[PDB]
Amino acid sequence: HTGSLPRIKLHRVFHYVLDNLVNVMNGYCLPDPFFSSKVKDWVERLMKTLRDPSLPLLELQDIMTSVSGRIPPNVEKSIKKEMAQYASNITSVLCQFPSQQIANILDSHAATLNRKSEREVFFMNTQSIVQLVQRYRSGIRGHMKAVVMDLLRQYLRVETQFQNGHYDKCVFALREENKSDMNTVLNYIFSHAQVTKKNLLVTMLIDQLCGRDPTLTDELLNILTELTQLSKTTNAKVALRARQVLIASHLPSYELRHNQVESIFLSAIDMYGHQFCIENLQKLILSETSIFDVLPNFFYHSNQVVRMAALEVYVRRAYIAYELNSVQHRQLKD
Amino acid sequence: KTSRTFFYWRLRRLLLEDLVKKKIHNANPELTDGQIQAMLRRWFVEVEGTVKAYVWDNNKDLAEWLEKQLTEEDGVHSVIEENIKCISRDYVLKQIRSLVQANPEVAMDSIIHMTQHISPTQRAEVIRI
Amino acid sequence: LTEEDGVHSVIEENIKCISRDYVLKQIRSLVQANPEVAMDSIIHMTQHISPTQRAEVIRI
Amino acid sequence: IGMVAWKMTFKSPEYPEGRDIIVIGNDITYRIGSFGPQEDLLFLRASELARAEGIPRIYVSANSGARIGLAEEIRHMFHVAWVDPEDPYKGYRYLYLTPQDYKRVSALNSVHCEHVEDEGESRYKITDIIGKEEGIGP
Amino acid sequence: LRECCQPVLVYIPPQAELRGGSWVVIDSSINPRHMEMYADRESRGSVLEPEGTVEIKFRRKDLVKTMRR
Amino acid sequence: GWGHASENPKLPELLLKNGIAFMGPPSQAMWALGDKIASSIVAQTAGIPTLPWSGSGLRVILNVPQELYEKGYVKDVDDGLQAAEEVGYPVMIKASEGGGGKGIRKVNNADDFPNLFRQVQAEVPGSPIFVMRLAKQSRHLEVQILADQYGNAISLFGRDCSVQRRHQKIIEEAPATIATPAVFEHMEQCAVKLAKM
Amino acid sequence: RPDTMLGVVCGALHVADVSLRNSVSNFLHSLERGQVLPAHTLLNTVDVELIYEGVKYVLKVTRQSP
Amino acid sequence: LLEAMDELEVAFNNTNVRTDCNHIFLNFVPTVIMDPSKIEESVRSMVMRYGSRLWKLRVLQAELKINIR
């Protein structure tokens, strides 16, 4: 009656997983809850592997392998050296693409050739290299912003023309957006069917991003500053989530604030028997900041004081209501 | 007969490229005349989509186009503006990194003052590394 | 002028000192325009006497 | 090429520990010391190294200025499209190549022509002469 | 001209001419970043004005050879 | 015949200009119909579906205007990389003046694209280049058309050229038994409309 | 002949394509003319019930990406 | 509110009875400084943005606190 079936390049791992994702994330439809498992592997592998500077070697490999010829060798031997020494200097903390260096060398031979239109073999050599760097000139990092930034606006463009008043009258504006053809309309019409599913899922893109945003970038915050304005019942948390982004720029939401309580606490705490952080203890109990995330995580940390300190404030942060006339830490069996 | 019409836009456009490269060059004085152009062509070709590259050989259209990127403040056009800062940051970044390499003794005293304000979590980050 | 790579005078130490001093202010000055670079600069900045130098920031 | 250059180091009264100079000179026997791209390029580029250190440049000048020339492939095949060939003094309109003969330089970026029928004959009007000899142009 | 810092577009108008030294001294090469040259249907430019190109290229061969072929 | 000037529109042009007949369509009709970009625009002018390409929706005795025509092609490698992304990979870089499988390259990802564009340039230099979506494995069918100089154009039957090996048409069949009887009446008239128009 | 679970799978995708054929053809009605169709009719989610040997093949077919 | 209303959407889906006096209780336990009547407008704007939705939700009762001074 029943049946279940277990039945099933890094250059491509980046690009490929993304291509799957843009069909996923154009708004195809999500079949089940189980999806919410699928994205974490996809997206931590992505975010983490997009910082990973072993991508460009394969990206400078792959265009430059299929265009190894047709090439002016002065510019080629210089650039092909420096990929080799992109490769030698990889795994350094301070490795950035040598865009202007590779670009300038070509412009040594653009300085002499480029005034002449003698250049259509050369055009595909003076473009193909500037296009390698064009994925990556500002590093993986401006681009990894831009790309996620674009796709989020991709969600937006489709779904902003779609609703402006009410679905019916608006569909004529959709009809009229692409009067000549309606195939573009079909992806449009198809996209907005599962917006509500989509809406939580937009948070994902920003969520691990925002995990280490907190001082990111104005041209982006501009796009972000658009996000607070989202004005619909379904997109009202998400709209409000922009605020969650806009505030965590002050008060962050990752291991750094796990570090922040760690920092403040271990620094603040006396760590003798005195342990006089009563003002901070009342600041924990009259904390503008919520301090139940990691403080409970630490009153069982490996640090005997942080046991003691964090633990009694947790007590006190529980029983803030009752009157406490004695609290002694004991240290038993061992 | 029509060379004037052509030349006006042409001369004005020669200037914008020159004008922006001085801005990038202002962002980073060590930069050569030649390499800035590639960056510019690439920044030109990139922003509008590699598809709009060909437009570059039309004097008039770029005159209209470059100003909008530069002129329209706080839009989604402040891309080159963000980009030029990166080179400025990069050239600046190279100096801070380079001076200790050339002058490691300056590091200790330089950091205490340099590190003197950043978030406490960031203070935590120095301890982890 | 004549004794190249000889013994230096009092002011010669000073002239190197202003030159040395002047480079130092620039990093301080450089962070003022771009303080965000400060933090990341430290990992790179510390490559000298590093364990003592990390310790000094913690004391302060 | 028609230019030669060396770096020289010598001890002199004024520089008893030594001084450097650059000496460049035309060879009047090579193209009456004219300035071809190679002559211009060695001189210029030799100076570029000289200038990097701020040191002097000595040039021995005996020359005929920039290189001049015409496209040999065309001299032996251009034809004159006379108003009347049987009397040249009635003027000419243009120079040209026969089509077979054009079909040979044509592959080689020597001239730019357009096919034309004129005065009965079929001609290839020479619009630009490009010239297989490198170094005889602007 | 070496010190110019903004665009210069040079145009030789019809029936005018610019030769040898005047061309050499205003070529875009000194500052390619900033110089540009444009030419009319009716313009011209060379290393040498006609007498001196010819003086070299008006040896025995060219008069006879051109008639002879 | 095939190859050489069989697809060069200048041949009937100069021949017609000189009063010499051409046993094929005249220059104007051969370029606007032999060239895939121009022919797809003519097909579109006739109202015949075409596979997704940079020039879907384009239309206007016919002539394909450079402004309309210029949307179907990718003037350079730069224009090509962008076209390939809308339809979605895999795409085909195709020389618009290519005949018999000449000037065609398959692109699986944006990184391979520049050389594939460069190969098409080297294979067919001077020819404009366009990018189109590679349809899924389907039946490739042909309608043989015959038209006179007075507006009468007819259908006979078809040929199946779906069967290919290394870009060579290997097997042909006549009639097209695969299609539905209702579908066949429409297919004969569309092929005929394009010729008559 | 087939292998059961491929059978069930490709079964599912045979029934799907057919169900999908309707959904595709339903799109071509409303949008060519301009009818503003409700999202649901396009059918990713498909429910195939295929009784082989009395013991049922239980399937769903969801279009997940073009 | 949306997450809750999704859950409560499931509550409709799972079992339906025409619920009547639905309650929202929010305890803001921090202690901010503000006035009461623009706060009253604040909660007005809050509850109002969802209109019919409230009646679907059959919202009849809501309590918040927020410590001020």
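To match Swiss-Prot, the residue numbers of chain F are left as they are there, and the shown ones run 208-267, 278-414.
Keep in mind that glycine also has a Cβ here, set from the backbone N, Cα and C atoms.
Per Swiss-Prot, ATP binding site is recorded for F:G315, F:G316, F:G317, F:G318, F:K319, F:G320. DSSP assigns F:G315 (ATP binding site) to coil, not to a helix or a strand.
Contacts of F:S344 (mutagenesis position) defined by a Cβ separation under 8 A and a same-chain sequence distance of 6+ are given as F:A312, F:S313, F:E314, F:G315, F:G320, F:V337, in order along the sequence. Look at F:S344 (mutagenesis position): DSSP puts it in coil. One mutagenesis experiment named in Swiss-Prot is F:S344 to A, and its note says No effect on interaction with BRCA1.
Other residues of the same chain near the ATP site, with their Cβ within 8 Å of the Cβ centroid of F:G315, F:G316, F:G317, F:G318, F:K319, F:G320, are F:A312, F:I321, F:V341. Set side by side, the binding-site residues F:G316, F:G318 differ in how many other CB atoms lie within 10 angstroms of their CB, and the most is found at F:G316. Fewest Cβ neighbours within 10 Å among the binding-site residues F:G315, F:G317, F:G320: this applies to F:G317. In the three-state DSSP reading, F:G320 (ATP binding site) counts as coil. Sequence-distant contacts (6 or more apart, same chain, Cβ under 8 Å) of F:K319 (ATP binding site) comprise F:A312, F:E340, F:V341.
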